[PDB]
Amino acid sequence: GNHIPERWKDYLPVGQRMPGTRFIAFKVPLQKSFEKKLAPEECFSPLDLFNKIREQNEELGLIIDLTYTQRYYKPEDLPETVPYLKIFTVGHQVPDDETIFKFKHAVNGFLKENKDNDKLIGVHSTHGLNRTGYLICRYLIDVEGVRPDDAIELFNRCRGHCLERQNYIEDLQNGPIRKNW
Ligand SMILES: [Cl-]
């Protein structure tokens, strides 16, 4: 059926917008099919997501979904008119260079199309922590010349939880810059 992903309850739904960027991170919002397995306190639907954005006084311009495990919500069912992009980030290996570029291109393609806006890119994985943290920091390091420990620190502060995966951290810090021509 619809199962609650491991440790999904153990994370703050929505982080703080990262100042100096247009990134915001959160754990997957869950469809109503999931809510029969959640106490109403544990609930976090896409509606709640859009409230928490509006309550922080921002608005979403793009949603990048990194998850693959289950249908968590349908983009069509969103309190919507925010464009959606799926970028499957699978397994525990450092996200591959192909995924890293899909992410950069989407973020780049978004900022040029919205340089007038302060509309945000909302990125989410299952917990909005590990895969999300990697990709956000990888972009900041590569594109914005932010040094690793600074990007990690910023992501962690705004998220409410520290990035966990040691191999992600190691790559952020000592791994090479992913360049293309
Ligand atoms: Cl997933």
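All chain A residue numbers match Swiss-Prot; in order, they span 28-208.
We read in the header that X-ray crystallography, 2.4 Å was used to get this structure.
From the backbone N, Cα and C atoms, a Cβ is placed for every residue, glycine too.
Annotation of the mutagenesis experiment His119 to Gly in Swiss-Prot: No effect on phosphatase activity with ATP and ADP. Swiss-Prot lists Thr153, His154, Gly155, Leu156, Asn157, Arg158 with the feature substrate binding site. Listed in Swiss-Prot as a mutagenesis experiment, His154 to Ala is described as follows: Strongly decreases phosphatase activity with ATP and ADP. One entry in Swiss-Prot concerns the mutagenesis experiment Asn157 to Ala. Its note says: Strongly decreases phosphatase activity with ATP and ADP. The active site, proton donor/acceptor feature in Swiss-Prot is assigned to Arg158. The mutagenesis experiment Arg192 to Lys is recorded by Swiss-Prot, whose note states: Slightly decreases phosphatase activity with ATP. Strongly decreases phosphatase activity with ADP.
Annotated features taken from Swiss-Prot, shown on the structure.
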| residue | record | Cβ within 10 Å |
| --- | --- | --- |
| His119 | mutagenesis position | 10 |
| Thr153 | substrate binding site | 22 |
| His154 | mutagenesis position | 24 |
| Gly155 | substrate binding site | 29 |
| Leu156 | substrate binding site | 27 |
| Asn157 | mutagenesis position | 20 |
| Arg158 | substrate binding site | 25 |
| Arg192 | mutagenesis position | 16 |
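Rounded to a whole value, the Cα-Cα separation of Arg158 (substrate binding site) and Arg192 (mutagenesis position) is 9 Å. When the CA atoms are compared, the recorded positions lying within 10 A of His119 (mutagenesis position) are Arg192, out of the candidates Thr153, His154, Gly155, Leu156, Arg192. Cα spacing between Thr153 (substrate binding site) and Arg192 (mutagenesis position): 14 Å, rounded to the nearest whole number. Rounded to a whole number, the distance between the Cα atoms of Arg192 (mutagenesis position) and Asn157 (mutagenesis position) is 6 Å. For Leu156 (substrate binding site) paired with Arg192 (mutagenesis position), the C-alpha to C-alpha distance reads 9 Å. In this structure, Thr153 are the recorded positions from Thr153, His154, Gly155, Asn157 whose C-beta falls under 6 Å of some atom of ligand 1. The distance from the Cα of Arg192 (mutagenesis position) to the Cα of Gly155 (substrate binding site) comes to 13 Å.
Neighbours of the substrate site: apart from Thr153, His154, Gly155, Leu156, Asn157, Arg158, residues of the same chain with C-beta atoms within 8 angstroms of the site's C-beta centroid are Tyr38, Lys54, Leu93, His151, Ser152, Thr159, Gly160.
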